[PDB]
Amino acid sequence: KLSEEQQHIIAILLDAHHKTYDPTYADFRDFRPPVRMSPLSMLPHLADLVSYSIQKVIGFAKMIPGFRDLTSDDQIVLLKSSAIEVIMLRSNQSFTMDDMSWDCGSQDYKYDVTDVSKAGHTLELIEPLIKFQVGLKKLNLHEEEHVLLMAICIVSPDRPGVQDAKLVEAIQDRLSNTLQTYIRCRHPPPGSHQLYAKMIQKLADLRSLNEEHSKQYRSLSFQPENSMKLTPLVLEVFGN
Amino acid sequence: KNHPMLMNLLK
Ligand SMILES: CCC(O)(CC)COc1ccc([Si](CC)(CC)c2ccc(OC[C@@H](O)CCC(=O)O)c(C)c2)cc1C
């Protein structure tokens, strides 16, 4: 049932993820240092982390089958709308339920809810974000399902500003059908039970997390003292 | 607006 082209799609996405996700986290040494001390002491470090991840998300998106068939405008709007969501998805690889933290190789680069608070965010975002990470971790996705979900997240036709919604739909449908068939043929029960529906539910969760993050980002970025600590890429992609 | 950094990363 899993066609040769569907296996090809999965192979491309696995390779794309391997070329854009560094599990050694070596580049974190280039970021402005984390500081745990009212002041948004983790904002510089986490802004560099997010900016770095945006670059990785773009590199992954460019390798999604069909993505470069879109216009420059549509590629841009899809990445602007999806970047925060793909960051939340891909960060799940470092997330551990042992202590509900994003463990990136060392104590300095191990992040918890208090670190996100020290970048300016509130429980309105942080609690649903932790529950998302826990719920996504509990799915115990195969790597194949993880990279397919990230690709589907990016190529969604209902994003604000999409021009050629039908072409975006055709690209996503190819990935969605690849994912649905992968689960049917490669994911053994009981883990496969309603797995596609649960994964699409996580995409809905991400839209809500996206909305709340943008709300808080807009309020944080509205203060020039905070925007001064962001990066040029973050300002371009996230806003202002 | 204009997105020169995203455009550049998209090649
Ligand atoms: C204005 C402040 C602002 O809103 C925007 C500056 C703050 O925003 C934040 C802050 C924190 C987080 Si986060 C949970 C999502 C908890 C620390 C996280 C954790 C690990 C991460 O590491 C990613 C690896 O995957 C890297 C390897 C790779 O991606 O290649 C990334 C990227 C994010 C996300 C965002 C958006």
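Note that chain B is numbered according to Swiss-Prot, with residues 640-650 shown in order.
Heads up, the Cβ atoms here are built off N, Cα and C, so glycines get one too.
Taken straight from Swiss-Prot:
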{"type": "MUTAGEN", "residues": "B:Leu645 to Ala", "note": "Impairs interaction with ESR2; when associated with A-604; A-607 and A-648"}
{"type": "MUTAGEN", "residues": "B:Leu648 to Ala", "note": "Impairs interaction with ESR2; when associated with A-604; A-607 and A-645"}
(request) Check B:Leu648 (mutagenesis position) against DSSP and tell me helix, strand or coil, would you? (result) helix
(request) Would you mind checking how many other C-beta atoms are within 10 angstroms of the C-beta on B:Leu645 (mutagenesis position)? (result) 20
(message) Is it possible to get the count of other C-beta atoms within 10 angstroms of the C-beta of B:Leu648 (mutagenesis position)?
(response) 18
